[PDB]
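Asks: Before I ask anything, let me first share the structure, which is written out below as structure tokens.
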Amino acid sequence: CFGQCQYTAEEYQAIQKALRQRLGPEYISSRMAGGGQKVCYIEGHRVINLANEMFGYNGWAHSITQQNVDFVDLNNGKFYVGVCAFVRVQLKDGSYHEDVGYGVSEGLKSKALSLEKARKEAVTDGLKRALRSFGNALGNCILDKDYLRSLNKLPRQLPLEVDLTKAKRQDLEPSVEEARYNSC
Amino acid sequence: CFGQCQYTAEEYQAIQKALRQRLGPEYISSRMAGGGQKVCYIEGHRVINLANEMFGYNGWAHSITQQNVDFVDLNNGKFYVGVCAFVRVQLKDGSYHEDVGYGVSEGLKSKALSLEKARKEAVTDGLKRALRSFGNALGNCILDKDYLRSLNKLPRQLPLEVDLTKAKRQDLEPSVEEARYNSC
Amino acid sequence: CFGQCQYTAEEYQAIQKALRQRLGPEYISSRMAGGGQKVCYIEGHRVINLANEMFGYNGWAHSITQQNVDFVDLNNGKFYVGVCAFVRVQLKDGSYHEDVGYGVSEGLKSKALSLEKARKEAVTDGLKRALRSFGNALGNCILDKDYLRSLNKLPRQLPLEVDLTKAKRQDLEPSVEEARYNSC
Amino acid sequence: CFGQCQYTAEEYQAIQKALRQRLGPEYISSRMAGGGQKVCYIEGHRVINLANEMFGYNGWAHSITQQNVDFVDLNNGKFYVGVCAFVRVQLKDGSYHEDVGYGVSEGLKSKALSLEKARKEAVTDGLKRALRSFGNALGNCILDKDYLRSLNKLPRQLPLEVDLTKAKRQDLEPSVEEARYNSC
Amino acid sequence: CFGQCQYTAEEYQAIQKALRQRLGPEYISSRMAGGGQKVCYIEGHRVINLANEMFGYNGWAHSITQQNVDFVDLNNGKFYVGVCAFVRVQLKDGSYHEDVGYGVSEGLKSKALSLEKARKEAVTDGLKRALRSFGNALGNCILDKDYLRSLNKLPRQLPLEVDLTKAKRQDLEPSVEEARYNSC
Amino acid sequence: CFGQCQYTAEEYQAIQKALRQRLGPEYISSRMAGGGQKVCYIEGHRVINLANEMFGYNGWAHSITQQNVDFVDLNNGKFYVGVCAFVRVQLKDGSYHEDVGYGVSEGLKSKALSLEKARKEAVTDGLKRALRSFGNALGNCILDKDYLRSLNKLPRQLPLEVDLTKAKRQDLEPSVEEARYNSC
Amino acid sequence: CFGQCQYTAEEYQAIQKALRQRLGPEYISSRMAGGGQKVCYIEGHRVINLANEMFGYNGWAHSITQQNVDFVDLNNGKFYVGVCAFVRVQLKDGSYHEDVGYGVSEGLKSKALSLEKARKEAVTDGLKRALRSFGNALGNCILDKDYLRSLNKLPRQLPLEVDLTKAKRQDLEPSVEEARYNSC
Amino acid sequence: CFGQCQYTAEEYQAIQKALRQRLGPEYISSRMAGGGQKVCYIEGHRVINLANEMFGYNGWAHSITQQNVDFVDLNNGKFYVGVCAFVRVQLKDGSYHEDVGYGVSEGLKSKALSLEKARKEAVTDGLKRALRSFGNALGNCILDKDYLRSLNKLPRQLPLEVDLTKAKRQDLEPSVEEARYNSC
Amino acid sequence: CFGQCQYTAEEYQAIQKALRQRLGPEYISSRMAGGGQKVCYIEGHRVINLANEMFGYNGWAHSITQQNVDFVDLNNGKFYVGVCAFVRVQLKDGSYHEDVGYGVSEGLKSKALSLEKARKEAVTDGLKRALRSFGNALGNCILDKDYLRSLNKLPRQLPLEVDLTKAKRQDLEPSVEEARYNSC
Amino acid sequence: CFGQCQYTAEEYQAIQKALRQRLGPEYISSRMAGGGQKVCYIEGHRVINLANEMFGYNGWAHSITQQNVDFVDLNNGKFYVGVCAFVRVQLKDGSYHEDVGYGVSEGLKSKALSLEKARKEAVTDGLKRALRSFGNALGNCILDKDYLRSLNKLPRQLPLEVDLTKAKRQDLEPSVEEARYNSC
Amino acid sequence: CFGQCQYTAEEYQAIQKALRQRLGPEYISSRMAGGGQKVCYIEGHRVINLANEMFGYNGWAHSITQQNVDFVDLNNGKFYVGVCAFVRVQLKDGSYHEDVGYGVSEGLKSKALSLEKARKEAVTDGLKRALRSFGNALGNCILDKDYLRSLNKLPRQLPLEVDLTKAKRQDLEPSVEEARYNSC
């Protein structure tokens, strides 16, 4: 099962090579560092899908070891919250990597919304930082300065159109339901 | 049994493909962010059924690792409550994902009702964020901006009529009761 | 035994299909939300029997992970109590779901009665919310708005008459006592 | 042994059916709710014997997970005590249900007696509410309103005469002592 | 061994039936409830012997899960002590029942004697309440009102004369010493 | 070994019968209850030898689960101490009974001697009460009122003369040393 | 090994008989009870050798479950110390007996020497009281009043002369060293 | 699996030799020590990839044993934060090394940003320091002074151009997906 | 291994006999009890060598269960320290004995030196007291008064001259190194 | 695996001999003791490489049992920090040695930098001191005074030139990647 | 492996004999007791090498059970620190011995240096004291007064000259690398 399974030579080699790949500009994003420059990053749902593809929906897993709210300060009706979270990712073979994630909220007048924001972000930021340990294909390149420069020198493509034609429209999954029944 | 069972090739493949699917507009919903714009999300019962289909009623499970009431403030007879919950989802093979959920209640004059709302919501919010990790089909797309735009550019269909003709009207389940008896 | 046993293909398929069923109006009830509208819900004993049927008296179980009394306030001779309970339900194969239940009591002059009410309700509310995770047949539809509308558009039938003719009148159970003796 | 044993198809089916039965009026009792109406309930020793029959003296078990004394107030020489208890019932196959019980004492001048009453009641109430989870035959009907009305519409029979002719009059049990000696 | 052994069909059936018996008036006793009426109960050594017969000296066992002294008050030279104890009884097959026992001491000038009384009584009271769970022959009848009335309607027999002719007068037990030596 | 061994039919039967015996007047003793009447009890060393014979030096065991000093009060140079002990007795087959003992010291001017007396007595008291659970032969009769009356109605025999002729006079045990050597 | 080994019939019987013996006057000693009479006891080293003989240097074992210093009071330059120790003795077969021991020091001006005396005595006392549970041969008779009287009625023999001719004079042990080497 | 697998002669030898290698200037970087000289170090993503190559994405793992925020001081609107983290790296064969990492932030006005920096750096710094323990190829040379001098005496090469032509542009990985499917 | 190994008949017998021996005057020493008489004792290194011989360097072991510093008092520049230690000795077969040791320092002006002295002595004293439990050969005689008198009545021999001719002069041990290598 | 593997005669013998070697001057370094003389030591990276060679990158491991910050004092803008670490080194066969390391920082004005220095140094110091236990080749000679004198009487050689021609220049390791793949 | 392995008769006998040896003057050293006389002791690295030779680099192990800083006093700019350490030493067969070590620093003006000295010394001191338990060859003689006198009566030889010609000059160890590779 999980934690038990050992990678086969074929899967090992494939994944080992694959993880080396660098991400295209279709994955990177940016925000304006407070006072600083443009900071690139990969959106959460991206990294999640990347993983599901690299290891399969049931080939990787993560858990929150711990989340600690550093502080919740109030400066004239505005809330400044700092939160950290420790996430640990594990592959089906027992292999694992753990890292710290950090969430922040410095404006909002709502305390609830400030926490919700910091807590959720800290986790995702943790999961992402943890998966980067597996290779460039999961984000380890995002840190490489040389990598970044090579990104600007590229055609700043425009958002991809999402074709929702073959989108799931109802619950049932005959293909799946069948395979499963034959699994008993 | 659960946590033991390993996915067969057929089921694995089926589920792995299925999970890639994006959700149709029949799954999305929206609220008016306080001051913000329109926020899309998927209702809980939806995500639950999606999973019961993707993995089977007994192919997935979840538990609340911990729930912490961040605060319960009283501003002139009105209650402002913030709650967070950590939910861990596991598949029958041992695979697992865990995330934070957040519940909020900022109006109500009733303390009881304010907490009930925040505690319940934090959990459901947690379970949803947890299953998102498994793929788009369980909500990982809901975050994708490109995905969202492609949703507006679609026929805003009207609520589906629920045919309660073949609805369950009594307790007994002969089909089930039979297969079970033969299981002893 | 329990937690050990794995579902046979027959039983798995039956239950998997059965759980999809939506409940008939014979299961729903309503209360008048304080200020709000009509709130639908399924009475506890209902959800219990639904479960004993879907899984067998010994095919499901539940336990109280934890129950915490949120507050016990006294406003002019009246008690306002808020209680939460975490219930975990487990099927015979190890499968499980856990959720928060909430109990409330806002009128009563009796402290004892206010707590008894809030504690007991929190548990049952927890148990119900946990079972909902298994599918529509155990309550997951009760949340579906489309489901609800289709309920109103139905013949508001009248309470079912309970035929107590074949009701149990004494302790002994020959049919059972026999099967058991032959089980040694 | 206990927790190990699995139900045989014969015993499972028998008990499964029996538990569906509804209790006759020979099991129901009533108290006058403080201000409220008539409340129906099943006396403790009743639920005990019902279970010793449905599962055999050694087929079910319960334990007190926890008992917490909520409060012990003194209002002018009179004691108001509220106690809760969590009881877990388990069948010989590992199956289990756990619920909250509540004990109350609001009159008495003796503190000792006030606690003895609430603590013992809380336990029994817990055990009864736990067993209800198994089915109607163990009290899940007592909650059904429809069930109740049908009870009033019945011949309010008079207390049963207890024939103490074949009552146990000495310690020894030749029948048992024998089977046991042959068990070594 | 103990906790391991499973009941043989012969023993199970015999004990199951015997436990249904109701106790004769030779087992009941009475005290004058403070202000209340006559309270019937079974002395402790009685319940002990009843159990050593129903299950054999080594077929049942009990332990004190916990004992808590609720209070020790001093009202003008007199002590008022309230103690509770949780006792768990287990049969050789793993079967078990646990209950609360209560001990009370309200007059005495001696603190020591007051506690000694309450602690010992709480335990025994706990043990008796736990054994009642097995059936009428161990005290589950003592609670039945119908049972009680039938007791009054009986010849209030006089204390049994104890024949101490064949009473044990020395330590050694040849019969036993022999069987044991042959057990090595 | 101990806790493992299961009683053989021969031993089980012998001990079962033997434990039923009532103790002769050679076992009983008495003290003058402070203000009360004559209290009968069995001296510790007696109960110890009774057990060593009924079960063999290695057939039974006891441990002090816990000992709590309830209080140590000083009233004008005199110490008043109350102590309780929880003793658990176990037979070689795993069978077990646990009870509370109580030690008291109300006169002494020495604190040390007062505690020593209470702590020691509490344990012994506990051990005796625990063993009583096994049967009359181990003290369960000492409680029976009918038993007691039958004791007075007997020839108050005079102390037994102890013949120290065959008393052990040196350490070595040839008989033993031999059996042991052949045990390797 | 230890706690594993089971006594063979030969050894069991031998030890079971030998433990019944009563100690000769060569084992008893006496102190003058502060104000009280003459108190008989068995010196520590004696009980140790008795045990090493009854069971073999490796057939019995003891551990200090706990030692608690009750108090250390200072009355005008003099220290009054009370200490208790719980000792558990175990035989190679798993059999065990645990008791309390107590140590006292009431004169000394040295705090260190008072504690040293109390702590050490409490342990030895504890060990002796524990061993007493195995039989008269290990001290259970020392308590018997009838035994004591029979002791005075005996020739108060004079201290035994210790022949140190065959006393060990150097470390090595050829006999042992040999057997051991052949044990590898 | 992981922690279980043992290195084969071929892989052990290869890795053993590889780890000896010193890093080229393509790996080293520098910062201006506050007041001090030029400090060389290896950026995190570098060390990560180095490891993924030396051991394979699933041949090594790390976890945060603990992270402690040493201090968070505020000197005139500026935050001074110090954090330490303990990271433990483990190879697939059970081999392991653990070290301390330290994160620092001494300028920033934002508390949130000051912690995020320190916490994240402390972890990476820890992971790097732990990996150094495996050999020069993972950073152990970076400390060697002689090594450093030989680095300046080298052609200070210019940043490497990153060719993003064969960069990953979409989620799916056919090569992998295939190998995986054949792994079931 | 250790704790596992069981003594062979040969070794058991040899050791059992040997332990009976009494120590010659070559083992005893003396100190002048503060105010008291001459106190006899065995130096530490002696007891150690005695044990290494009786059991083999790997046949016995000891651990410090606990060491508590009772007090550290300062009376005019001088330190008075009292420390106790609990030592547990175990033989290779699982056999064990545990005792209390006590360390004292009452003169010294140095706090450090006072503690060093008492902590160290407490342990050794503990180890010695624990080994006594195995027999006279390891010190159980040192307590016997009769033994002592016989010691004075002996030729107070003069210190033994130590022949350091065949003393170990270098680290290597060819005989050992050889047997070891062949042990692989 | 690790902790499991047992050395083979060949490897044992080789390492046993090699560990005896004394380090050449190429390993020693020196600092100027505050006020004291010249202190010799071995740089961290040296010991690490020495161990990777003696045991193999996967033949030894270490962990930080605990790290405690002793003090952080501030004397006029300067920080004096003392820290200790307990490191435990383990060889692949289970063999292990543990020691204390100590880190110090006494000048710096920065608190962060002072701690980082002390925490890091304590661990490295710990690791070095722990590895010394394995023999001279890992630093045990560094203590030997005689060894040190012989070092001064030697040609104080000049720093070794590091040839970075065959230095690792890219991530991939073909030799390794190959062997690994064949390991699946 | 370690803790598992059992000594072979050859190795046992060899070590058992060699441990008896007394150390030559080449192992002893001395310090001038503050006010006291000349104190003999064995230097740390000596004991370490002695052990590596008696047991093999992987035949013995040690750990620090606990280290407690007794005090850190400041008397006019000078620090007086007292520290203790408990060290447990274990042989590959499971055998073990634990002891207390003590570290002291009474002059220094630096707090850091005072602690570093004491903490380090306490551990080494503990380690030596623990190893002594194995026999004279590991230092148990260093205590013997007769042994010491015999040392003075010997030629106070001069420091041994350390021949660093065959000293290790580079990391690699061909002999070992070979045996290891063939071990896979």
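The numbers used for chain F are those of Swiss-Prot, and the residues that appear cover 25-208, in sequence.
According to its header, this structure was worked out by X-ray crystallography, 2.8 Å.
Every residue, even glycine, has its Cβ placed from backbone N, Cα and C.
According to Swiss-Prot, the protein carries these features:
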MUTAGEN   F:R55 to A  Abolishes ssDNA-binding
MUTAGEN   F:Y65 to A  Moderately defective in both ss and dsDNA-binding
MUTAGEN   F:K152 to A  Abolishes ssDNA-binding
MUTAGEN   F:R153 to A  Moderately defective in both ss and dsDNA-binding
MUTAGEN   F:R156 to A  Moderately defective in both ss and dsDNA-binding
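Burial and contacts for the listed features, if you can.
Replies: According to DSSP, F:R55 (mutagenesis position) sits within a strand segment. Taking Cβ-Cβ distances under 8 Å and a sequence gap of 6 or more within the same chain, the neighbours of F:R55 (mutagenesis position) are F:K62, F:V63, F:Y65.
Annotation note: F:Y65 (mutagenesis position) sits in a strand segment as assigned by DSSP.
Sequence-distant neighbours of F:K152 (mutagenesis position) (same chain, 6+ residues apart, CB-CB distance under 8 A): F:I66, F:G68, F:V71, F:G125, F:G163. The secondary structure of F:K152 (mutagenesis position), as reduced to three states from DSSP, is helical.
Counted within 10 Å of its Cβ, the other Cβ atoms near F:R153 (mutagenesis position) come to 24, all protein chains included.
Within its own chain, F:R156 (mutagenesis position) has F:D123, F:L162, F:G163, F:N164, F:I166, F:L167 as residues 6 or more apart in sequence whose C-beta sits under 8 angstroms from its own.
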